[PDB]
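Here's the structure, in structure tokens; my notes come after.
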Amino acid sequence: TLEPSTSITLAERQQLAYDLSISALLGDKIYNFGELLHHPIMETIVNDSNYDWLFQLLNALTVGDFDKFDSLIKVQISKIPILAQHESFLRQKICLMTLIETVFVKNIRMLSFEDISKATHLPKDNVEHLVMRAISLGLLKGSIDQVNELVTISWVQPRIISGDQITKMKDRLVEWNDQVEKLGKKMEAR
Amino acid sequence: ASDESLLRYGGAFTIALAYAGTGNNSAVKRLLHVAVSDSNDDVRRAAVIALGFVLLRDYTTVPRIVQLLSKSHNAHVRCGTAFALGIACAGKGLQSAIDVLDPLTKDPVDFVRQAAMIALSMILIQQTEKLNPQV
Amino acid sequence: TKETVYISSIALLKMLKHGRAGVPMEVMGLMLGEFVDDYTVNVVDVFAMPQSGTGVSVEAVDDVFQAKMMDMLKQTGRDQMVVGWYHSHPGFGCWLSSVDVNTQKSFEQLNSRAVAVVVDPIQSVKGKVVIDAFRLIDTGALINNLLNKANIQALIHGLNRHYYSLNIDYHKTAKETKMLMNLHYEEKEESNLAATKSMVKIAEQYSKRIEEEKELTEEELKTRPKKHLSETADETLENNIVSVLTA
Amino acid sequence: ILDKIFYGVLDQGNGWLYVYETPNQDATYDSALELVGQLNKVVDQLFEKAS
Amino acid sequence: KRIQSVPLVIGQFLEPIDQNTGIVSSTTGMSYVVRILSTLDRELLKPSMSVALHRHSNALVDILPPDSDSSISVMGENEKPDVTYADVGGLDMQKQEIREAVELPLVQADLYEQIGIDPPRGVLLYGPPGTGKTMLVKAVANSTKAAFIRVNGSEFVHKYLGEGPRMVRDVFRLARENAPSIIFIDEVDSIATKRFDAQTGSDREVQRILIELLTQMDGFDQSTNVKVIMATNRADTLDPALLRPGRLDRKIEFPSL
Amino acid sequence: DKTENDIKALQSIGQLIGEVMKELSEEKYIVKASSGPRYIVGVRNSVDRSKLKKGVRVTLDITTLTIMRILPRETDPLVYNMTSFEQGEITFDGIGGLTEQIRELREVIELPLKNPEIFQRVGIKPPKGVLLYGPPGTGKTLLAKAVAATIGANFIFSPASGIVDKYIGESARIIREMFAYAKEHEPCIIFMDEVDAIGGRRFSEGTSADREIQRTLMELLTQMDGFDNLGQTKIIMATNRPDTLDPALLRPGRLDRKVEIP
Amino acid sequence: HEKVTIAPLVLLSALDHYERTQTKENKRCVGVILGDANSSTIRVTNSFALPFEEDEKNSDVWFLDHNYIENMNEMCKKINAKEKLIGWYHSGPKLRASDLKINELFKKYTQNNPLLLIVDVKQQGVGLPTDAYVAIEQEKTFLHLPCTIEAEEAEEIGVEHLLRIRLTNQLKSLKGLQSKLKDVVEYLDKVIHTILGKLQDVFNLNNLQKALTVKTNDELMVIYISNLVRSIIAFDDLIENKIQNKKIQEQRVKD
Amino acid sequence: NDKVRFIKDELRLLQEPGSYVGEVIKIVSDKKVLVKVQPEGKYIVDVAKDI
Amino acid sequence: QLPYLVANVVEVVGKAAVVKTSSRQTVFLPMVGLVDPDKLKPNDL
């Protein structure tokens, strides 16, 4: 509610862009950088104060290196102390999105426990604890069976960007339509 | 194809007149079809009137086609069958025409009495006591 | 000849809307349209007069109101001239109130083709509207038109005016007729929803037809009824056709 | 078990107590029972008429 | 279907005159001769029953379960009444007396008939109420697990022509339907202490209510599964039709001693 | 703006109330409209179905005669057939020198009303009904008001004749209203002024109008005998003479406490 | 909230009005509606035509009065109090650039936000005529509002006097999906979630009815047995007809 | 065909205000009868020609 | 103007008020200040 009506001041837009950049590393709930590509972080609000960090964050989120976390911003300001709780939450966010697009073109609530571990890059107990927190946070439900090794939780979350949302939508459309058309055809004929 | 009642009524007379004399199956099928499938009170009466003109030459057949229709629901229909016989069986003195017109003559619905009375008379013109006991 | 009264969808409805709310203890009002007579008279529209504390007489036609309403209608295409006047009244087969005739008679010195139509909402709650239209007789028209009529001839040389009933008909366009029957989207989408929730309730609906049948069989025994049973058999067939369709 | 107070059975040989009552199959059984009874009634009535 | 639908007036069917035609009295005071439906003419048609009437149609809309009401306040139904053997011990004669008179036909009509003795159909109870007598009446109803219908017998006493006869009729019918049942007449002495000697005039309105009660009482209860229990503040004499055999056959005393 | 609001209100119509006799079905009810006759009604727009029950007042349409909305049921406060005076208008300590009567009246009334708990522990019921008998003109009336004042009880003054309407059930309805309201507005004194008209004995054993008296009297005995018990609703009967009280009342369990004015 | 009930008089007026003022394609007809709308249920209980004209130079340049609105609501009030104006009317041609722009002017003399009823009141379309919209800016942003009908006790009885399945719904379904695909292709091209995602996996498994079929089947035997008793019953009734014919013949032979 | 017609007759009947019951007080020899109706007051009415 | 309907009352979501008419009929009107409190007092037309 600042930008589209103007009335702005170089001092104000300096606070807001830098303040957004620190807050966006410091905590999240949705996803850690896809929303900042439909989310002005430096799209002519101001480019000062080293907005490289936003792009550094996406590379850091994917690799999941500790060295990369220090070299993301600068040592102390990377850590906060915010990131000490944050890295696990941030961590699950990258895993969840990457799988959600990829595993089945339809989107079904079947995941291997193994391939959630392999993709997130964490040990067997640790992932057990991280998932345990993750169901608590919601946007999930339907009831994962912690024996049967079936991550069987329902499909219901928002899907990131207008990019591979659109690719995925075309595939899904041809299928939804085809299904309808068969039913219709058979009925029509008799 | 005009969705006016007057024009759909008017359509029925057009087959009767066009196809008159010797009868034609296509012509009777269309008229009976309107008579059954149209529920409009002018339209059903006109499509029954219309059968009598087609069928003037083959007049024997008109009591069988209209047999059903005379005992069928809606007074306009019943009115239309009186006329059908009246026009088609006029001068011949068909014994089968008269038998169908008898119930209709004392029908509750007033214009049904009326049209049967007109109808009886056209068939039985210059036919007398003794020749026919019924007159 | 004499009139046959074609009332439009919006005219019929406006007659019922105003009359119901204006109750007996009456509101009064004007009919709008025109015709070319001897078999075509059209009522296009109607509007309400605003309740006056002297019941529904000539004193209740507010001429400023009617004048302002006619002018404003005109500016939206809908204005036409008075083809008569309508109202709401106790309902009578000899004229709905005394006031409607005494109003009608003043009109009749001006016009010579103005009707009084009233619908009575007392008898229009048996699920069949009771609506009448009556006009008074005119000389030199209803004897020139419809031994001859001795009766109506002594009647017109006599009273000069007396009630006679005018026919109720309707006229509506095809455009209205098509786009009622897709309302009466709600119907199609509502139809899916209804099928789904019907299968939910089927647990009970099952059990009652089981009962219906037990009565049914018992009945036929006692007789030895048949008619019911057949109707009773047909109904059950219809319901299964529906149960199967659902699923 | 033998007048069906207990929802299960003894599986002897394992020596464990297991459910058999996966709730009541027969919950619309009585409604069916009447239904049979009506049909028999009908068949008898028709036969009289027939001859 | 739609033509014959709510709103509706209530009436009562008096009798069928001929085919497809019946007489009803509606509750207002206007009596109509009406049609019955052809599918209501056979196998659902009772000679007197409660009906749903249309107020323009003048036709049989619906047949009602008999419980149609009155401008008097409605009577009380108490399934399992809460007084249930409170006072006992030393009521030895009155407990035994009740027990064989009131309980046994409700549980088994059929034994009385098989012996061929008449079952008590009505019983008259005399002596004080609310001091050991009422307690027993309520208790029996509860133990036999019949509906207690507490019926206000000084409440016919309506001051108008007959609402009151219509209501008694509904109640006896509904009792035989909802058998086992007790109709408990609080102070019967109100609507039946009249003319024994040309004293106790002013009781012309209760005379119709009285005839209606006798025709319903004697004409049912032929095997007995529905009991009538009469209650009087001490004792009062009654008009001769109640008292004779076939009705109040047991006359039960509460001991002075 | 306000006068313009009066025409707007005149087109914002009211609708009549009746009370549900009994519900047949959720599609069929018997309702008694207050214009007199009984009707079978169904429902219409704008209802709750969870404020529905037997014996509640409902609102019905003028021209459709169906349940448009459901109302609470209401006592109706009155001054005609039950004149209600919260508290009394004269003090109990200030009329001392009428001491004997004061103390008897305290001990039957005050102690159960404040403390049910003591009567409950023993296992003998709280007191029922009290009679004041002996002169009304010595200041009986003063005492009745005065007891009400200290408890803060709702004082319910009844004209016994006014309980004598000549219509079907109006007379049933009043007893019923008087009791229901006593339970809500409990503690309460129900004071019956000269009991001979709702609690006679009969004129001579005969009847002229002395059956209306019996209709009344059975209703009071019924509430008493009933499952509903007197302990936070107290009824006090007053009459000059005990020689036109009914024997029913004189029997313990419809009056048990009898205070005399000494 | 919102939940909109719409008089059949509204639809039928808008129809009749468009032809009677000789309004062509490429001219709008604009209107007003009033009733009661300060409630959860918006009650549309009347409406009126508004004078509207559009210029040759640009047809998003246009004339609407406000004075025909000033004194007409105060004649609406005088027959039925509570039938003041909250919004507005359209017949099409629909969804123009200045079909947004009647909103800012109609904000001058409304008491909440202009309710925009566009309705295809030539009745030419297929399906719904009611293109109802809450008139919100932000441009022709236009969240639609689903709801027509509810009317008076007197009107519905009158309606019926004037006038006197799986496949049709499936065909509609097919057309929406087919349209949706076409849009998605167009949308990628121009540019160079969740609702679509529940509209594919959920239905993949008559389709849904498959999973349900297990439960259906058991009850399906039962309801079949019920139809079989009915067939027997028809045979029983049949036998009587055969006897009736049989009797008549027999009497004719004796005679 | 009969069934539709039957239903129509039935519908004409189902439109009625009912008949009042009365008691014939006395008959007049000029074709009036004096009736006390139970629905209303006392009336002079015209004897029927169906009886 | 008379002939007018009087009501003899003897009675002393939003607020409901009961009026008793002398035609012995109880009627619903609201007491939300559309109908003023000072237009009810018992014993009064």
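Numbers in chain C come straight from Swiss-Prot, and the residues shown are 23-168, 180-217, 230-269, 276-298, in order.
Backbone N, Cα and C define each Cβ position, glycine as well.
If you look up Swiss-Prot, you'll see C:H109, C:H111, C:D122 marked as Zn(2+) binding site. According to DSSP, C:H109 (mutagenesis position) sits within a strand segment. Long-range Cβ proximity for C:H109 (mutagenesis position), meaning a same-chain Cβ under 8 A and a gap of 6 or more residues, is found for C:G41, C:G44, C:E48, C:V49, C:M50, C:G51, C:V78, C:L118, C:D122, C:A138, C:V140.
Taken from Swiss-Prot, the feature domain 'MPN' applies to C:27-162, supported by sequence analysis.
Quoted from Swiss-Prot, the note on mutagenesis experiment C:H109 to A is: Stabilizes ubiquitin pathway substrates; when associated wirh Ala-111.
Quoted from Swiss-Prot, the note on mutagenesis experiment C:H111 to A is: Stabilizes ubiquitin pathway substrates; when associated wirh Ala-109. Non-local contacts of C:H111 (mutagenesis position) by the CB criterion (under 8 A, 6+ apart in sequence, same chain) comprise C:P46, C:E48, C:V78, C:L118, C:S119, C:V121, C:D122, C:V140, C:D142.
The Cβ neighbour count for C:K208 (variant position), using a 10 Å radius and every protein chain shown, is 17. In Swiss-Prot, a natural variant is listed as C:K208 to Q, annotated with the note In strain: NRRL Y-53.
Listed in Swiss-Prot is the natural variant C:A239 to T, annotated as follows: In strain: NRRL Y-53. Annotation for C:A239 (variant position): no same-chain Cβ neighbours under 8 Å separated by at least 6 residues are found.
According to Swiss-Prot, the natural variant C:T262 to S carries the annotation: In strain: NRRL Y-53. C:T262 (variant position): 21 other CB atoms within 10 A of its CB, across all protein chains. Under the DSSP three-state reduction, C:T262 (variant position) is assigned to helix.
The Cβ neighbour count for C:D122 (Zn(2+) binding site), using a 10 Å radius and every protein chain shown, is 23. The Zn(2+) site is defined by C:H109, C:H111, C:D122, and by the 8 Å test on Cβ atoms against their centroid, the other residues of the chain that qualify are C:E48, C:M50, C:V78, C:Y108, C:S110, C:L118, C:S119, C:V121, C:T125, C:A138, C:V140. When secondary structure is read from DSSP and collapsed to three states, C:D122 (Zn(2+) binding site) falls in the helix class. In this structure, the C-alpha atom of C:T262 (variant position) lies 51 angstrom from that of C:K208 (variant position). Classification of C:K208 (variant position) by DSSP places it within a helix. Sorting the domain 'MPN' (C:27-162) by DSSP state (H, G, I as helix; E, B as strand; all else coil) yields 41 helix, 41 strand, 54 coil.
Chain G comes within the C-beta cut-off of under 8 angstroms for none of the recorded positions C:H109, C:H111, C:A239. Listed recorded positions: C:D122, C:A239, C:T262. Those with a CB under 8 Å from a CB in chain D, in sequence order: C:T262.
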